Amino acid sequence: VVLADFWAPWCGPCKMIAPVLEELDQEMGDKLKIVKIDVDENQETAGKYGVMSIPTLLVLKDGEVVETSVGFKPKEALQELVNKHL
Amino acid sequence: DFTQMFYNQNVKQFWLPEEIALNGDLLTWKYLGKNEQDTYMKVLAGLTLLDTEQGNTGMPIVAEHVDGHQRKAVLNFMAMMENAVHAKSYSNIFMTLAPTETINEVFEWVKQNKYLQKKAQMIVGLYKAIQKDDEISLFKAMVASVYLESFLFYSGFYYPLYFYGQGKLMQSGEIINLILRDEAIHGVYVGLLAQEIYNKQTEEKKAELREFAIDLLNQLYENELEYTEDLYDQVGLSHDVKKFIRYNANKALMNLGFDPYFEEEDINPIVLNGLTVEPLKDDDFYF
Amino acid sequence: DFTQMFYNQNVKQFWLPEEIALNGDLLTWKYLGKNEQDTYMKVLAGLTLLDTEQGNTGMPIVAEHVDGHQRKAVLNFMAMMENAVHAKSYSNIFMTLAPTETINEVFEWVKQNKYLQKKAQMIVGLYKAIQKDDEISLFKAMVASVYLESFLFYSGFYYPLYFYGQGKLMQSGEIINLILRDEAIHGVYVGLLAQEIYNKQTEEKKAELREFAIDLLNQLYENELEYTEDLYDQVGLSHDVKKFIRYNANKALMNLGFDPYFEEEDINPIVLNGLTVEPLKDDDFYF
Amino acid sequence: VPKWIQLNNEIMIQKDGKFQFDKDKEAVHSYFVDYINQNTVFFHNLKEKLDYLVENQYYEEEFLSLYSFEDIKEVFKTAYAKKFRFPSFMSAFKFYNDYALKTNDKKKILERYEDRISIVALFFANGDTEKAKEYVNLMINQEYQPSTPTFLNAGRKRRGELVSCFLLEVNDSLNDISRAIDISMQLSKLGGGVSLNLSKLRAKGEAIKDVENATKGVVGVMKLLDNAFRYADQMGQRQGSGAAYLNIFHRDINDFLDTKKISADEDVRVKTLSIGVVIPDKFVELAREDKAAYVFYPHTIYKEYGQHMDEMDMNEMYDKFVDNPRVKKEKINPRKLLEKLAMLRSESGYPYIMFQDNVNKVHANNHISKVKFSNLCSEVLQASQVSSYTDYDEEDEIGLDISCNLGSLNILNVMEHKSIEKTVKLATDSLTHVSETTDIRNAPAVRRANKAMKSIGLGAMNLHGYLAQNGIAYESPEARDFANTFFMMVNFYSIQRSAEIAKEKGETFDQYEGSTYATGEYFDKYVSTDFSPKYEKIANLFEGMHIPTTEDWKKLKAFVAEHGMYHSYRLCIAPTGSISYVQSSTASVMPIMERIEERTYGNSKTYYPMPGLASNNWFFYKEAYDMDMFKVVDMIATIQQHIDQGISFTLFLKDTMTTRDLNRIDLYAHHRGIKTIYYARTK
Amino acid sequence: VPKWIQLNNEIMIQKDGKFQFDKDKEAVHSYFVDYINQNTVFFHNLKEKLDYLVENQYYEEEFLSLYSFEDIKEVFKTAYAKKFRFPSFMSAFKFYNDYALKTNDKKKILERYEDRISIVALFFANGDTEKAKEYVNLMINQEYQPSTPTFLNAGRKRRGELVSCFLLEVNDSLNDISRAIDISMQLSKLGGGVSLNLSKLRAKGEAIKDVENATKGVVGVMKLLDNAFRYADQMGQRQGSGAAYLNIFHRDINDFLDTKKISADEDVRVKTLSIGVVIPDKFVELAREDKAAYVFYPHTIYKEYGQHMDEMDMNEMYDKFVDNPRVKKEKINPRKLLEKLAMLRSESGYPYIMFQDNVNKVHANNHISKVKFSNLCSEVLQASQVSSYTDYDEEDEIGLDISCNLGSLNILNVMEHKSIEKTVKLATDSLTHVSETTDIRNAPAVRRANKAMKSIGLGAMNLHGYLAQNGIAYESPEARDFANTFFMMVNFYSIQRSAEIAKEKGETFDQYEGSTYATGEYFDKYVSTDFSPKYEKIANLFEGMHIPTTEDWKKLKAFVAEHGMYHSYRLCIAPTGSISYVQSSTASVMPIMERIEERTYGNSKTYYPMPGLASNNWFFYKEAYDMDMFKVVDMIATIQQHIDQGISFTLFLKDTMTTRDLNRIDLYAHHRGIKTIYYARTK
Ligand SMILES: [Mg+2]
Ligand SMILES: [Mg+2]
Ligand SMILES: [Mn+2]
Ligand SMILES: [Mn+2]
Ligand SMILES: [Mn+2]
Ligand SMILES: [Mn+2]
């Protein structure tokens, strides 16, 4: 189970989600991998997943996208989103 | 960012009732049917009654709770226009067109009228509910004020503008156009003060204030439709008046920084004819 | 018997500071000593504070409690003049004559000046003590307002008038004369409303109200003496100004229907010098 | 709602979480089938169409007479042989609403895209059938887009001029000011934007023939020109847009800048006059060192030295002006003035910042004149000479006023066809034809400079579109490498075509011998530095195309020395904000403002996705506001080194950034060699 | 307060119920002794003064070089031999504040009254010592007063033009409008007021090269002219004043009037542009019968008939225009337009009303052109031909543009000296010299018409002063009889001097042979009616002066037929404003506005009683607002019949009199033959 964060350095909401993902890694990092991808430097992956706003959070399970969340989310909402797929 | 600009626009729009001679309206007034004269009288009384609430309560209560010397001055100026200019202007129009006994009876009727009372008391209720140092209650009252200035008056303004666009009752129509021009800027200004409060709120509180504004608009709108049929069916105009109400509701929402609620419609052409400095600190010249 | 004529007088006296070009005072200002400029700035700043509170608080609150739409219209108009016209005019004068730092400093000086804070505390306290349907609290606030209009402004007015009378700072002086012309009628009007309330009382109650008025006047007077000395000693005029404020205290008492309290004195004579569309017919084309 | 607009409205209706970009092709198909074909008048044969258009004062009969009817017929056939299909609804809508010929009642469509292109090609060729077909292939492939005046008015009778912009030098006299107003109104009547240099006008409070403190400065002239442009506003088709340029060392610089303040009174505020500020390197040096600067009175300098203030070198003459008691001046703070510039750009987008020394350090025609000001779009940087208009019945000393004939290369279509050389040469020939056929009788200096300088503007567009459709981020170093290589090739082939035209016609532009082209100074960096791509990904884009090497540049330098150059100026990148829709291209070399533009035409909103925008290249189409402006400055400076004129560089700023960030971007642009800065757009 | 100002304030301090009028002479004495004699530069001799003034670029050298120093000294002695003394303080104040030459720092005074008069006389004589002494006697007796430009700038290097007016015809083209702006600015920088005829400009919604609804009307041209006059504000010392005239049958007449409304928005309102309306008799006829009128689009008429709307007699061609389907128009209400004119004049005093048929009924030069418009003072009525200003490097068709060569007779001093003939002839010679020496290079039509028509304006002032000081009420029939006789004498001697100049120079004005002077039609009422006084009291005023008779007029007619006439126009009564103080006279032939003028100067309040005011003639000096406007119209029409040009006729209205009263006054003026109406002054 992987939480992929599509972000950019200029995106205000993406700066707000960064500390939330660090707390989530401390609490769940034994069962959840967190991956960050900068859409300014990695346009091909952002295009492949159709990600057409940021932050976009993809929950992947064994390489397949099982859930998609757009915009800022608090920690508890991200935990609920990931815990469905653990 | 805006109060001094509105100060300028307000004071340069200053006018007095005496400037427009009213007597020449009797030359077209005498040619209207009974239903036309009745509707006009009732509409006029409706506007008069609502504008009195705005002069005695609406503007002064907002001026009281808003912080800022320059804002209080602009708001005082607007309150002055309601009480000293608009109220005298409506009285002058009435005294010109109807005898004393007819004026007293029309005001008795409109004072008892269910649809006029419903909207008048809804607005006044929100002004009375403002609490000291509570910006949420102030915002709700500002929304009510914008709805009066930019929306509720327009079911009434329709008729004088309709005549004005046809060459009838031109003197009183000129007066109404000046009044309407003041209410437009009042609505825009109070709207900016409401947006200032709205923008200080959380996202959940914002969504809650939006729901308040839309819910209030819906209540007032449904009563406006009834008010409209009650006055305008007898002169066959209600369909077009309804389009004018929705168009002005959208303007009121835009004044509050909200999206339009109603689809765009064309308006009756006769009524249309009537109508961050940061100093350079060095090391910025080197890269 | 009087509101209509006051309404007409107030609206016919309407003006804006922008009507008066101020760049003509630039040279006579440049030529004054540092002491004179300091006193002048501070004097106008003290006036600005008084008008700020008279416009924001005093006039609107009295308007709220006085019955009758015409009386309210006059009081609302007077309120607008206080903060939208009078208080603002002083900034027009400041912005012409003084650099921003001197302007910033004088507004900081009003905040920390103990006599100016005391007089504001006393006057505004009485305004905010008005209780709905309580005519005695209203009378007390109207006495305070008359004392502000007809007495307290005059320690400030002295200096612009003193210069105007010597042919100095005459554009600023023209503004001040317009302000003074307004305050004179404001003091009379509020005085007449106060007398209405006083005349309803028993003889015993009247005796207490006179005590209130005289005690308040003396308390304000003693504070104004210290304020006057603080401002005018550096320009050598304190004794002259004191005579002027006593003169005007008597006028305030008279506006309230009371006998003069101070003995008559000779005022500086300089300061006294400081004070249709008829259509054509077929017979107009043949002679 | 129209069916085509409703189908175009389905773009943002996301199904499966993805935009319905395929609905735009459906939208354009519906648009054509239901409006364009129905509202296009059809003739039994091309002969009937041409006869009807010539007889009804739609086409000039002169330009069609050099071809036999079979030649015109075959040109039209080879225009329709392409079977060009518009890729987006907005392209067809913009073309058939702005450029397609309509009847006198504006009710029926007389011109298809292939007919506008055929007529423009026949105008360009001027009697050559093969050249006309070459132009038809060039435009129908959308490799080259003639400027909006040229595309709209070529071969038409109800036309203005084919020149998109004019630059007027205003001398310091009442005769010259009145003639400048007259010429501004005449050229605005022709439809072209007018830019005026007010730096020669003497300052406010100066002397008029021993009468001291009588002048109103340049601001009175701005009011006059503003009302002239309002009056000559092309009857209301598009409001008369004019430009006023003033040197930052002019005394009226603060009054010049105060015209764009919102708080400014109507007696000093202009509304149709765009303002531009010319900043020499001396001003940046003074602001950097925080020394108090002096703005000067131009008439005092003219009396003392005999030359106008903008005619002398500021970097050399500043200390002499300051130490001269006879040169009147007032003390200003250059850093405070820079902050005022930044706040003005933040609040209104004005002024146009022009770095004079950044223009003149690489200006090839400094012998003719230094570039003292730019055009209305801040991209036409050419030498100009002021005209001394004398009294009536007295012969006027006519100077050079810049006339700019614009044309744009579609980088996507040029690169996909591997036709940089042919496109650049054909575009140069077309611009030469436009310059030659253009005469302006009411502007003696514009006409004289058009005949003598023969300056043309060959811009480029769809840079960001090409990069994003090739998986290249606009801020990436690969994008800058591609811009370097592509614009070096464009400059190479433009110079080669200019030299070939000079050889064929036997004539070069006036005062060519004193230019760096004749002396070889222009080619020094080209014979010294190799501009081939440094990235293998970028080099693969130029496959099948001969990239000019150092030896090729040496050969071109020798060829130019032997035969000369026909055009004084060849390359200038205009914003091209209107014709970009028709060509399905991003505007200019600027990054895209929005991925999907929202436009309201009537009571219906019409969304325009960026050319080639899709799911795989969504984040390559990064919006200009989200991009680092330093990277955009780097890109433009990479492009600018291969453009002899300027580039319409628009600054895209966020509301979070302050006036210090704007000043930092301005100073970085100045340091990186940016010549002009167009606009400061805030989101 | 100053001693002289303090003494002047004792005029209103009433003792024994009478104003202290004798205090005014004490005010002059105090003013001179304490200010003037102290602050006038005194030189050891006239030679040193003349050398100082010419060397320091205060005087021109060319006009003084025509005289030996002995002649100049004799002229100055003649000026000072009179020992002229100002009888009121305001006269000396006006002269030594406005017209007296001061040093470059304005601290001292260089010219006395006897010095300015001597210099003006030396300029007028042009090398003749006896003529210079005659001019000195004429001006120091205050019989004749050269206009403010002529009196101020005669013989001075730091000057403008001696011409007071400039009447420009604006043709219907952008080139012609641009040239109108240029010429307006070039003549405003000279000081004189400029009036423009905008009736030829096509209306709003007209076509520009077959594209419809393209023009923005004459209001845009008024905006351009207003900003041009604002720019040419003559240092701001006297704001640039300009007039715009429009025929009432022009379509834009309503928008032309809408710009003077106080409620008008800043997007239409013009401030520095005075407006005048030209009313043909046809409009008055349409208003009289209360039938719907039509305002025509000028360019449709020009296309249909090949002639401009204002070049065609509307009384004849109005029906032809109305029944012409190819002529565009909209129905209007002539009575509503008259009421709009009346209320506009009540609110702002605008527009000037020009009764075209009243002007052209007795216009001598109708063959050259009909009088289509008047000047800024609404008193010059001359034939003008439009100039077709073509594109650059194309020859322009230069027409005729009118100019003011103004001078005023002081009726009081003229008739006290019993020298109507001598004063009129010397004034005519001086105005001829002013016209000849005027050479304006930047206005081609103005210069051509000055050379060809040789028109001058000889007005009169102090009519009310003379009548009141002789015990005659202004409204009394005796006053009208005196005005009839005096102005018939003035016309007789002006025609005689013009014919004498034509005989002595051998040339007349251009196209004289077609004028009514050559045909004898002008002299019909003079050889058929006797204008000798009908009152014994009035006849005694002319005692000692030969009043021309019918036989004398026949001899003058024969003399004109044999020898011609040098001036196309000779007489026009200007408002005679600030210079009326210096001459101690009432302004123009108008009645006095107030018996004692209350004027503010600095921090002082100054009082100016009208000259000769005292207890005995207090009620003879009736205020203008108290007068019956109908009797003032009678007086002016009595004067108007002897003035070939117009009279600056200002209406003095009470606050209680409505717009119907103003319209009645206007229609009575039209009925009585009044040519122009200047102002509507409401008290
Ligand atoms: Mg010059
Ligand atoms: Mg033409
Ligand atoms: Mn109201
Ligand atoms: Mn309101
Ligand atoms: Mn006040
Ligand atoms: Mn007050």
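Residue numbering in chain E adheres to Swiss-Prot, whereby the residues present occupy positions 6-688 in order.
According to its header, the structure was obtained by electron microscopy, 8.1 Å.
Including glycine, each Cβ sits where the backbone N, Cα and C put it.
The substrate binding site feature in Swiss-Prot is assigned to E:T153, E:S169, E:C170, E:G198, E:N380, E:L381, E:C382, E:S383, E:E384, E:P580, E:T581, E:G582, E:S583, E:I584; the stated evidence is similarity to another entry. In Swiss-Prot, the entry for mutagenesis E:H255 to Y states: In ts-A 73; temperature-sensitive lethal mutation. The structure shown retains the original residue. What Swiss-Prot lists as active site, proton acceptor is E:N380, E:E384. According to Swiss-Prot, the active site, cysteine radical intermediate annotation covers E:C382, on the basis of similarity to another entry.
E:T153 (substrate binding site) falls within a helix when secondary structure is assigned with DSSP. Among the binding-site residues E:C170, E:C382, E:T581, E:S583, none has a Cβ sitting under 8 Å from a Cβ of chain D. With E:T153, E:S169, E:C170, E:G198, E:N380, E:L381, E:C382, E:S383, E:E384, E:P580, E:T581, E:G582, E:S583, E:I584 listed as the residues that bind substrate, the site has a largest C-alpha separation of 19 Å. Residues near E:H255 (mutagenesis position) in space but far in sequence (CB under 8 A, at least 6 apart, same chain), listed by position: E:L203, E:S204, E:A208, E:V223, E:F261, E:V300, E:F301, E:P303, E:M314. For the binding-site residues shown (E:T153, E:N380, E:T581, E:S583), fewest C-beta neighbours within 10 angstroms: E:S583. Under DSSP, E:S583 (substrate binding site) is assigned to a helix (H, G or I) in the three-state scheme.
E:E384 (substrate binding site) has a Cβ environment of 27 other Cβ atoms inside 10 Å. Look at the Cβ of each of the binding-site residues E:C170, E:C382 and count the other Cβ atoms within 10 Å; the largest number goes with E:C382.
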